[PDB]
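Engineer: Quick one: the structure is below, questions incoming.
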Amino acid sequence: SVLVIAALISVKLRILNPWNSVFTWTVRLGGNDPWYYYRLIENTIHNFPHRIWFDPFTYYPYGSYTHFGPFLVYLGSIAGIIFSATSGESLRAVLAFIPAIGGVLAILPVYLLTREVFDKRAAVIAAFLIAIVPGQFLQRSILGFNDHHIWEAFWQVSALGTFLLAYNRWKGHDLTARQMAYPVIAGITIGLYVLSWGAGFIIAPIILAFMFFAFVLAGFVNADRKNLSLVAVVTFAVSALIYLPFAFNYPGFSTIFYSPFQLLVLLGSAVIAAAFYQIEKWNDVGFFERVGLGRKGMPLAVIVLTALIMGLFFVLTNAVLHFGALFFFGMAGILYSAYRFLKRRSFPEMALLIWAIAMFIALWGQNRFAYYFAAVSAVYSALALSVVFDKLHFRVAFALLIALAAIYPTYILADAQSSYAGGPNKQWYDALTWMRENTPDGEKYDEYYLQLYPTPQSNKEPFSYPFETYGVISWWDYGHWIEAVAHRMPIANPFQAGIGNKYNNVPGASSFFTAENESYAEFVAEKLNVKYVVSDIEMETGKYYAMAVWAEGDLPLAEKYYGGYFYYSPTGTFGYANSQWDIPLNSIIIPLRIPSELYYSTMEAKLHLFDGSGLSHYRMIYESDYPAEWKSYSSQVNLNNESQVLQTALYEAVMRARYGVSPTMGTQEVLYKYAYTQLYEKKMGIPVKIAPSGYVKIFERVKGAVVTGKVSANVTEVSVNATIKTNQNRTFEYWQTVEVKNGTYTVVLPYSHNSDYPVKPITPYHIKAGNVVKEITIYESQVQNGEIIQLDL
Ligand SMILES: [Zn+2]
C-alpha cells in the first residue's frame, strides 16, 4: 500500500536526515523545551507513576508551575522504563525518537480524517502529503525535538477524524456497546489532545460549531441531528473523564495550566450537546410546529441557546517556505470544497471547512501556531488532486505534471530543512556539564532534582527550599539547559519567567545584565540570591537589544544602547558616523550598529566584553572554546596579535557587507572592542585587548576581600592590577581604580590565588598609589568571607 512509501519518506526525513545533528558529541535534544520535557520525564520516571505540577528548580527562587502536559511526560516516562533508559544519554536517545515517531504516525489520523470526509483515493494522497510538508510542523517533528507540538497536531486531527467516524454509523439506532466504542474512542482522542496541551479544550467549541451549523442550516444540510448530538454527549463525557484526574493541579482557573476550567469546558460541552439532542426531539415531535414557529423553530431555539451561553460567559513566500506548493494546492481545495458542499450539501465536508476557517480566524499572523495549518494544507491538496485525477481517470500523464508541481518543491524544502537540528552548541553543553561538577552542593542538587515537589497555592514569594540553595543568572533562553544539564537553578526561563525589568525595579535577568553600575546589579543579585552568572556571545551581541527592550519597557528607550556605524567613504577613507545620515552616499557601510557609550557601562559589557574587569564582586571561573569562525581563523591568525586580529575582523566585515550581511558574532565582539578603544576609552579608563574570547563565560558572585589603608596627598586615586589566565590559555588584565577619601582608600578584590577554579590570576595584585607600589596575594577564604585587609600606601 501507498501508506508504507510515505511512511519511509517520513522516516528518511525525520530520523535519517538530522541523525548526525542529534547523535554528536553528546545526544543532543533540540531547542529549549525538549530539555524541559527531559527534566520532567526523568523526575517522573523516578517517582513513577506520579509527576510534579510545580518545579522550584526553575524560575529561582520562586519556582514555576508546569504547564507541560501529562501525555508526553507519561509517554516519555513509559518509553524510558520500557527500554530501561531512565537518565542521561540513554534517556535522551529514547526521547529523541518520540517526535519523529509521532510525525510518522501522523499518517493514520490524516488518512482517517480525509477518508471520513471524502473517499479513499484522497486519503492516500493525503497521508503522502503530510509525510513531506515542511515548515514548523516538520521542524518540531524531527529526531530530538521532543516537544508537544507534534502531538497537538496528531490528537487534534485524530479527534476530528474519529469524531466524524462516530457520525458515520451511529445513525438510526443499532446504540450498543460495539457502536459505543466509536464515540468512546473519539472522546479519548479529545482527552489526549487536552492532556498534550492544556489549551486543547479549544477543540470543544470547534466541534460544537459543527452542531450549531448542522442545526441552523437543517434546511440545506442533512444530518441525523439526534445521533450527531448523542455522539457528542458521549465524546464530551468521555473526554471529561479522561481529563478529570488532572483537573486539580493548578490553584485557580487557567486556559494553559491543568485546572478545572478545562473540565468545565468538556462537561459543559456535554451538556450543550444534550440540549441540542433535546432541541431535535422537540422538532421531531412537532413542538415548534404547534407553537407556530414552523421550520424556523429549531434554528431559532439554537440561536437563542447559544446567545444565553454567550451571555453567561459574557459576564507571502514565507508560505512557500512553510508549506511549499501544498499552500496553493491546498488553497484551491478549500474553494472547491466551499463550492461543492455549496452544491451537494454534506455534513462532514461542512465540518472540515469550519475547522479550516476557525484555524484561519484564530491563528492568523500568529507564527507560533503555523504547524496547525500543516494537516489543513495536506487534506485540501489531497482533495484538489483527487479531483483533477478523477477528471482524467497522454492526459493520463499530465496528471503527473501537476502531481509533481505539488510533491516536488515541497519534498525539496522538507529535505533541506530536515537535515539540520538545533539545541545547545558544544561550548554551552560543556560549560553546563562543567558547572554541574565544579560548583558546590552537587549531590543535593542531584537528589532534589528527582523529588516529587508538592504543588503550592502561590509562587508570588520566594519558595522555601529544603536546603541551602543559590541561583544561576543568565538570559531567559538558557534556563532549560541550565536546569537539565548543569542541574543548577536558573533565575530565568524559556517560559519567560524571571526576566524582570528596570522601569518597575523587578529583579530578574534583564535588570541584572543592563544594569549600569555594580551597586544596582548587586541589589538585583542579592534579591535573587545569585551565586553564578552565565553569559554568552549572543547576550553580548545580537540578543543584547532584546535584553534592553525587556529592561526598559519599549523599543525607543533600548535605542540609547546604540550609536552608528563604521564605513569606508567613496574616496576610500575609513570613518565612524554616530548616525547613518552622516555617511556620504555610495559609502561601503559595515552593517553592524556600534554600541553607544552607555552599553560599555552595562553588566553584560563589563562581564562578557571586559571579562569582568572593574567589578568588585564577580570573578571569571571558566570559559568555553571560541566561536567557530575564530577557532578556524586562529590556525593562521595569532589571537595575541591585536593588529592581525583587527585586520582579519574588518576584512570579514567589509567582505560580508556587500552581501548586505553582518559579521559573525566573534567578529562583532572584536569590532565592539575596537569601537570602545577608539570612541569611548578615557585617559585612564578600563582597557581591553582587541581579541576574541570564549563563546560561553561563567562568573562567580563573591563577597570580595576588602583591601584598605592610608595614602599620602597628593593622591586622589588608588589602582589595582592583575593578569588573569583562562582555561583556554587566554589572558586579560583585571583593573579596578578607587577614589581616595580623607587620605584613605578601600578596594574589594574578587580573585584569589588558591581557588580551585581553572581561571586564575597569574600575578599578584599590583596596587599603585601615586609613587608607592605594592604586591598583594589574596586567599580564597578572605574573598569568600569578605575579610578586611590593612595595607598602608
Ligand atoms: Zn515548544
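All residue numbers given for chain A refer to Swiss-Prot; the residues shown span 15-188, 193-333, 374-451, 469-868 in order.
The way this entry was determined, per its header, is X-ray crystallography, 2.5 Å.
Here the Cβ of each residue, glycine as well, is placed from N, Cα and C on the backbone.
So Swiss-Prot lists the following for this protein:
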type	residues	note
BINDING	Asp47, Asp161, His163	Mn(2+) binding site
BINDING	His81, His162, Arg426	glycophospholipid binding site
MUTAGEN	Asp47 to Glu	Reduces catalytic activity by 80%
MUTAGEN	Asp47 to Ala or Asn	Complete loss of catalytic activity
MUTAGEN	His81 to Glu	Complete loss of catalytic activity
MUTAGEN	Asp161 to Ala	Complete loss of catalytic activity
MUTAGEN	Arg426 to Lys	No effect
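How buried are the listed features, and what sits near them?
Structural biologist: Following the DSSP three-state reduction, the secondary structure of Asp161 (mutagenesis position) is coil.
Sequence-distant neighbours of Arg426 (mutagenesis position) (same chain, six or more apart, CB under 8 Å from its CB) are absent.
In three-state terms derived from DSSP, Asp47 (mutagenesis position) belongs to a helical segment. Within 10 Å of the C-beta atom of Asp47 (mutagenesis position) sit 19 other C-beta atoms, taking all shown protein chains into account.
Just so you know, the Cβ of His81 (mutagenesis position) picks up 19 other Cβ atoms within 10 Å once every protein chain is counted. In the three-state DSSP reading, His81 (mutagenesis position) counts as coil.
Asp161 (mutagenesis position) has a Cβ environment of 24 other Cβ atoms inside 10 Å.
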Engineer: Using a 10 Å cut-off on CB atoms, tell me which of the binding-site residues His162, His163 is the least crowded.
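Structural biologist: Relative to the other binding-site residues in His162, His163, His163 has the fewest Cβ atoms within 10 Å.
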Engineer: So which of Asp47, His81, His162, listed as recorded positions, have a Cβ under 6 Å from an atom of ligand 1?
Structural biologist: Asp47
Engineer: What's the CA to CA span in angstrom from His163 (Mn(2+) binding site) over to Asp47 (mutagenesis position)?
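Structural biologist: Just about 11 Å between their Cα atoms.
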Engineer: Pop the Cα-Cα gap between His162 (glycophospholipid binding site) and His81 (mutagenesis position) into the table, whole Å please.
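Structural biologist: If we compare the Cα positions of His81 (mutagenesis position) and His162 (glycophospholipid binding site), the gap is 11 Å.
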Engineer: What's the CA-CA gap between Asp47 (mutagenesis position) and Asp161 (mutagenesis position) in angstrom, rounded?
Structural biologist: 6
Engineer: In this deposited model, 40 residues are left out between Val333 and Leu374; how far apart are their Cα atoms, in Å?
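Structural biologist: It comes to 39 Å between the two flanking Cα atoms.
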Engineer: How big is the glycophospholipid site in terms of the longest C-alpha to C-alpha distance among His81, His162, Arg426, in angstrom?
Structural biologist: 17
